[PDB]
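Engineer: Below are the structure tokens for one structure; questions will follow.
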Amino acid sequence: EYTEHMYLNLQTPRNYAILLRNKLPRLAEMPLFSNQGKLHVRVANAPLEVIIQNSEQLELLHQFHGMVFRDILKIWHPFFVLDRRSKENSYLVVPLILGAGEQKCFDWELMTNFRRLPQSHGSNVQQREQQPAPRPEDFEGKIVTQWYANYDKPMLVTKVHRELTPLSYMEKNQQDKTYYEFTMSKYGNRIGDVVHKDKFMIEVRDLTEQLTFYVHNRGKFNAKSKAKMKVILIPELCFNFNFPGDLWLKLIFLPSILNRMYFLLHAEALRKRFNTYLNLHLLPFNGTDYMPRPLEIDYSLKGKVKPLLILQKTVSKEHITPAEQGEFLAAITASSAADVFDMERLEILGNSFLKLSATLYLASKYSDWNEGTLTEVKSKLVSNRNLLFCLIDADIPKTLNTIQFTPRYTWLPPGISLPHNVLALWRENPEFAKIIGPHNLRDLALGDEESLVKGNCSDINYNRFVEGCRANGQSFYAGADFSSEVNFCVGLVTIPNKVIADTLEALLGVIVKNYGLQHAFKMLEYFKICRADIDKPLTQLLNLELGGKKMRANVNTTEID
């Protein structure tokens, strides 16, 4: 009963959507670990079709998409600019409003009104007198905040109490004390008085500031005591961001969904590439499987021998099963980027298969050698350096999840990027790139104009910024490892080689699990693990289970008995 507000708000038909010009495949269902429960999010299989008949509509949608990050979620930065070049990760998010029944048109009213969110002002008594009387419809299911209290953060009103009114005693702990008199004993010096003393009051509920719902926030919440501190608010003492509150509360989950889809697209592309490369386009290609999650990974706190299924599906393809996006993305998600799952479980299977395949290849290829050199070469093959060198050229590591997704300081917004001029100076001046510090990035104060209609800083401001950058040479900022704070700005990353060495094996692991050893063997040739001889096709496919013998295992005589 202290959580049904989202439970119904999340279940509102009025939703939002993501708008693209390139199409999408089917995507895996995702879980969300909210601070009040668990959520599941899916992407519609069939997108809607809209043509941009007016460039003004496109510009307004872009402005609203930027405004959401700038104000609603507090993601903006002084250097942030709406991207106009539109090459690197450019797209938009558009809300929906229930149109002609099955149609959910764009909330054109919302974009036309809230180009920018209004500012909660400390309205005084004098102007409150002639201001219009608050209406119950004007506040129901909307967004409000307390301009009088130091808690300036936006908050949400759930239901309106027309029967309640000021001068009403607090039902809990203050039966002798009224809301009205408490207001003066708390903020009377700041409000002056409450006008329209006989009107209704509203019941409000707070909003979380947390933006990463991947991990289960296990703890003794004490939900009954969580909402025990109940708030009833006077309408005229609080601002009103008149807004479909359900859409707002859904918008907090947006960055996590965006990041998970961003990486799941890489997973899907890898699945397509590896399915095609092994000539796998049979019936199990279609559809998708909902993404699973593990429990025994610590931080996710909340007769006759059985036939071995892997061998059975290796020899009998009736038991084969299709790999899915979840497994590949799990093999992509590094431990450092501690999501609900990670790549560590498939790593052991991949390591074992790589060891066995290298051993078999060496034995069936170099049978004229002793054990010492064979073991030495085998350990050289499965060594971390070799795996790193053979996976970098595979061009995979740019599509790896290796850093924790914290949006405010370790993320770049989708539709927002750095100014084009400073980027062009940055990516073409290696002598100057290494000296740029985050203080220099925050030196420029780019207002609405630069981000909206310009995309670049002014020439005088350009000179000021570059002078501030060059002044770092004589200060402590010189010689600092700024890549810790600028790589995510320039779309760069630093990754330990252990991650690459383990993630190659993690990739091999799911392939082994789903299909069988014989099909998995070709992937070593794909990563040029073993320069397989075309003269014997089965050596890279099956002869590893069929070869290895010579004259020293063939002679027949009962004398050996």
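Chain A is numbered as in Swiss-Prot; the shown residues are, in order, 739-1040, 1169-1427.
This deposition comes from electron microscopy, 4.2 Å.
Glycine too: its Cβ is placed from the backbone N, Cα and C atoms.
Summarising the annotation, Swiss-Prot assigns domain 'PAZ' to 875-929. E1210 to V appears in Swiss-Prot as a published mutagenesis result, with the remark: No effect on RNAi silencing activity. Quoted from Swiss-Prot, the note on the mutagenesis of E1237 to A is: No effect on RNAi silencing activity. Annotation of the mutagenesis experiment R1330 to A in Swiss-Prot: Loss of dimerization, likely affecting formation of the initial binding complex with loqs and dsRNA.
Looking at the shown structure, can you explain where the listed features end up?
Structural biologist: The Cβ of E1210 (mutagenesis position) lies under 8 Å from the Cβ of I1035, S1201, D1368, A1372, each of these being in the same chain and 6 or more residues away along the sequence.
The Cβ of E1237 (mutagenesis position) lies under 8 Å from the Cβ of no residue that sits 6+ residues away along the same chain.
Here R1330 (mutagenesis position) comes close to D1309, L1310: these same-chain residues lie at least six apart in sequence, with C-beta atoms under 8 angstroms from its C-beta. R1330 (mutagenesis position) carries a helical DSSP state (H, G or I).
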